[PDB]
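Student: Just dropping this structure here.
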Amino acid sequence: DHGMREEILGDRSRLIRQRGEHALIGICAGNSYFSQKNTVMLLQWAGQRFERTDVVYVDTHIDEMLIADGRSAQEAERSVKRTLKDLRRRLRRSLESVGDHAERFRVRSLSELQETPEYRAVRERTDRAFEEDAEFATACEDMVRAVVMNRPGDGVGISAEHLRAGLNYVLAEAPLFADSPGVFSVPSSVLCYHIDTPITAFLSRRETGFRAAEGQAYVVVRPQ
């Protein structure tokens, strides 16, 4: 046990971070980074730094991209069930490796979290913002491109259908990016991820118009 590095995304997040109230951990299917080694390293780090840590595993809109990638509707669902079986198995071993701090974690899938009225309350605001705030709409569009361009699989082509799947996926996530304090009902939250992303880069720095909720902070955490 020899830990990993932490960088704070923009001045705005600096004071919210130091207190270490809440951490949001976003996990992704098909991303090499979420190998047992790093997931366990990440989970233990948030247990030692944050008094409350929400873990969300993305299980939504994967189906759409596979159909866009040229796979049958039934071919898509079969794959998704397989991809999520392995993610759940990986996650079970990851949290098992942390143990004692499992009480300090609130692990749920995105679709499960989608059910929550507090999620739906923020989603209402984020979807409106994508259509109204040009600045945020633009940030979302770069995040869509980034999602499509880095999608899992042997797919190579890019169509309008891929973009919708991209936008759908990105819109399901936006509440967690914009108002995590409101989604999880916490006074403040820190979105933790191993890289800067178009959305985070926009929300970490934004001062006017649609922006991050007071309490929303961003930190980049990766191995040393």
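Residue numbering in chain A adheres to Swiss-Prot, whereby the residues present occupy positions 10-233 in order.
From the backbone N, Cα and C atoms, a Cβ is placed for every residue, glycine too.
The substrate binding site annotation in Swiss-Prot covers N40, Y178, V179, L180, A181, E182, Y202. Under mutagenesis, Swiss-Prot gives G35 to A with this note: Poorly active. One mutagenesis experiment catalogued in Swiss-Prot, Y178 to A, is accompanied by this note: Almost inactive. What Swiss-Prot notes for the published mutagenesis of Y178 to F is this: Poorly active. Record note (Swiss-Prot), mutagenesis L200 to N: It synthesizes mainly cyclo(L-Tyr-L-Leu) (cYL) instead of cFL. The unchanged residue is displayed. The note that Swiss-Prot attaches to the published mutagenesis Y202 to F is: It retains 11% of the enzymatic activity.
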Student: Can you count the other CB atoms that lie within 10 A of the CB of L180 (substrate binding site)?
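Tutor: Other Cβ atoms found within 10 Å: 17.
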Student: If you draw a 10 Å sphere on the Cβ of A181 (substrate binding site), how many other Cβ atoms land inside?
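Tutor: Other Cβ atoms found within 10 Å: 20.
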Student: Can you check which residues sit near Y202 (mutagenesis position), meaning Cβ under 8 Å from its Cβ, same chain, 6 or more apart in sequence, and list them in order?
Tutor: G35, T209, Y227, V228, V229, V230
Student: Would you mind reading off the Cα separation of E182 (substrate binding site) from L200 (mutagenesis position), to the nearest angstrom?
Tutor: 12
Student: Restricting to the chain of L200 (mutagenesis position) and a gap of 6 or more, list residues whose Cβ falls under 8 Å of its Cβ, or answer none.
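Tutor: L200 (mutagenesis position) has long-range Cβ partners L33, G35, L185, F186, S189, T209, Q225, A226, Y227, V228.
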Student: Please list, in sequence order, the residues in the chain of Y178 (mutagenesis position) that are at least six apart in sequence and whose C-beta is under 8 Å away from its C-beta.
Tutor: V67, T69, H70, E73, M74, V156
Student: Enter the number of other CB atoms within 10 angstroms of the CB of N40 (substrate binding site).
Tutor: 13
Student: Return the maximum Cα to Cα distance in Å (whole number) over the record's substrate-binding residues: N40, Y178, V179, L180, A181, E182, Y202.
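Tutor: Per the listed residues, the maximum Cα distance equals 19 Å.
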Student: Does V179 (substrate binding site) have same-chain partners at least 6 apart in sequence with Cβ under 8 Å from its own Cβ, and which are they?
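Tutor: Non-local contacts for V179 (substrate binding site): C149, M152, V153, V156, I208.
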Student: Tell me the coarse DSSP state (helix, strand, coil) of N40 (substrate binding site).
Tutor: coil
